[PDB]
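Asks: My questions will all concern the structure given below.
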Amino acid sequence: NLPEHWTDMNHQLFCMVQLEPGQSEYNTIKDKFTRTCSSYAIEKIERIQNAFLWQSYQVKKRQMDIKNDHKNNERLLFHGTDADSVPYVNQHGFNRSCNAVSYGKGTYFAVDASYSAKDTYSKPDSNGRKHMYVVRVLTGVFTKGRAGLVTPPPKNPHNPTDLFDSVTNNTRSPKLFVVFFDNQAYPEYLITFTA
Amino acid sequence: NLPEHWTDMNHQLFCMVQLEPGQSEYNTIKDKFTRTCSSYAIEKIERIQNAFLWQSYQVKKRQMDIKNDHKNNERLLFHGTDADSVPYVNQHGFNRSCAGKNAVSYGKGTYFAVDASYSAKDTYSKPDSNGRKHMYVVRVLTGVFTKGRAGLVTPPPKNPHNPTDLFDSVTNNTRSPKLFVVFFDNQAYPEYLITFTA
Ligand SMILES: COc1ccc2c(c1)sc1nncn12
């Protein structure tokens, strides 16, 4: 069940598709980035078409939608990473086993591209090229994180196995989310940019 | 896609089903266990019916079967654990982030034994305060594997010039595997819980 906006992959399961500047899709993703990173220079935006990662993610989304009894479990967030991690993320997505982990040992996603645009995350390569993903994240029901978490806390100590879906720095006004399971995040776009 | 011989869970997503001795399903597991654990005695064998873990695992299995272009990707292995871990595993499966360092480490992942005798060690299946030991019987997507190394946080690449094309798992010995390490969620389905005692 591959999304309508994907382009044909000639019976293959993985493609990075460079977006056409000035078309609706490129404009939408560029605007999400320029909301907070208007001082940067965008080289390109690529759509990540990874059928396997999409499949596993959509299964987790369906499960979380059932568990939480609503379809408000997904957020579009940003993730800055170094060039050497990009091939791994494109093919395998986010891996907590691979910076600070102040809110738990998971994968960190920013509400604002400006946070992910920090050199500590989107490490500039030899040429100053920086890499940021636009990510579909199953944040679901979240709570405040803390150092040393390996999974989200339980929603009630009385049922230790019924967990929050993610944690954040601040429940009232979140700026970051941490997820602790594979296939809770789908890397949808890769932005290549410079300061 | 839930298996047709599972008990009806009346829209519930999770059930543990106590098996009857003399049923083929119980006897095959008891035989697999007693092959190497004949000094122990089984209290009970429970079938783990976890709809969400099954769905995610079967998706991974289909993907691995496609990628590897054969259906030799799944092994039935053992996993000894402490009583405090059983509720988590039943609900959420095997979390590498919680895994102990193995006394012989072939990587930082979840370990599964070919032989029940390995998993039966008190170091894994820690006897609880009532002397009950706990061992899972696990469908594991071992796929294509290589000898592991203690530094691994993912399986190694098949080819160093293509670092993202990975082995599916690692082992202690490719010619005579006795343990497998997996590094991803939903690569192992806890199918049965064996409760046993000395
Ligand atoms: C407080 O810890 C982190 C750690 C990593 C991280 C953030 C915050 S925001 C962001 N964007 N990409 C990566 N990250």
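By the numbers in Swiss-Prot, the shown part of chain B spans 481-678.
Recorded method is X-ray crystallography, 1.5 Å.
Each residue, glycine too, has its Cβ placed from N, Cα and C.
For reference, Swiss-Prot lists these features for the protein:
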type    : residues        : note
DOMAIN  : B:482-678       : domain 'PARP catalytic'
MUTAGEN : B:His559 to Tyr : Abolishes catalytic activity
MUTAGEN : B:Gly560 to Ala : Slightly reduces catalytic activity. Abolishes activity; when associated with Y-559 and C-604
MUTAGEN : B:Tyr604 to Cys : Reduces catalytic activity 20-fold. Abolishes activity; when associated with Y-559 and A-560
Asks: I'm trying to understand the geometry here, so how far is the Cα atom of B:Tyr604 (mutagenesis position) from the Cα atom of B:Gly560 (mutagenesis position), in Å to the nearest whole number?
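Replies: Here the two Cα atoms are 5 Å apart.
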Asks: Sorted by position, what residues of the same chain at least six away from B:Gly560 (mutagenesis position) have a C-beta under 8 A from it?
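Replies: In sequence order, B:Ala593, B:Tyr598, B:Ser599, B:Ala600, B:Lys601, B:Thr603, B:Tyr604, B:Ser605, B:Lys613, B:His614, B:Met615 meet the Cβ cut-off.
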